[PDB]
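J.: Have a look at the structure that comes next, please.
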Amino acid sequence: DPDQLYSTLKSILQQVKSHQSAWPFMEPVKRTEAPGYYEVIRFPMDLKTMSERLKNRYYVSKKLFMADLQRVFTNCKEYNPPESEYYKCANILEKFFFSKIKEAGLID
Ligand SMILES: CNC(=O)c1ccccc1OC1CCOCC1
């Protein structure tokens, strides 16, 4: 009853991380891999960083969690071409994410 949010968030983040379309998002994009990524994307985010944030008790509300995870998708979509494998992954996983958020009644 106290630590309810933490539990729900952890379950959701784990399901997202195990999803077969999560692989592009598991770790920070490297500048060496992506020319001018960090010029274009000002608030980078990824699921390893979110795991850390969660463990660090940063996600004190649904909204903070939802914003970080939404940003993972919107970074990817802005940066990559629309028919790229990363873009396809991003919308697949975003669909999955919204279905789990609704499924847990996460209200913000
Ligand atoms: C979400 N990822 C990207 O927008 C990305 C863009 C350009 C180059 C690499 C990228 O991320 C890699 C991070 C490590 O796994 C493979 C994708």
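Using Swiss-Prot numbers, chain A covers 724-831, in order.
Using the three backbone atoms N, Cα and C, a Cβ is placed for every residue, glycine included.
Sharing the feature lines straight out of Swiss-Prot:
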type    : residues      : note
MUTAGEN : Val752 to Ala : Reduced acetyl-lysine binding
MUTAGEN : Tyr760 to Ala : Reduced acetyl-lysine binding
MUTAGEN : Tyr802 to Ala : Reduced acetyl-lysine binding
MUTAGEN : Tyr809 to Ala : Complete loss of acetyl-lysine binding
J.: To the nearest whole angstrom, state the Cα distance for the pair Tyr809 (mutagenesis position) and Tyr802 (mutagenesis position).
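T.: That separation, Cα to Cα, works out to 10 Å.
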J.: Pop the Cα-Cα gap between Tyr802 (mutagenesis position) and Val752 (mutagenesis position) into the table, whole Å please.
T.: 11
J.: Using DSSP and three states only, what is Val752 (mutagenesis position)?
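T.: In the DSSP reduction, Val752 (mutagenesis position) maps to coil.
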J.: When you measure from the Cβ of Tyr760 (mutagenesis position), how many other Cβ atoms are you left with inside 10 Å?
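T.: There are 16 such Cβ atoms around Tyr760 (mutagenesis position).
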J.: Can you count the other CB atoms that lie within 10 A of the CB of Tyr802 (mutagenesis position)?
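T.: The Cβ of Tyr802 (mutagenesis position) has 17 Cβ neighbours within 10 Å.
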J.: Can you tell me the CA-to-CA distance separating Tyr760 (mutagenesis position) and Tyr802 (mutagenesis position), as a whole number of Å?
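T.: One finds 7 Å between the Cα atoms of these residues.
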J.: Inside 10 Å of the Cβ of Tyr809 (mutagenesis position), count up the other Cβ atoms and send me the figure.
T.: 16
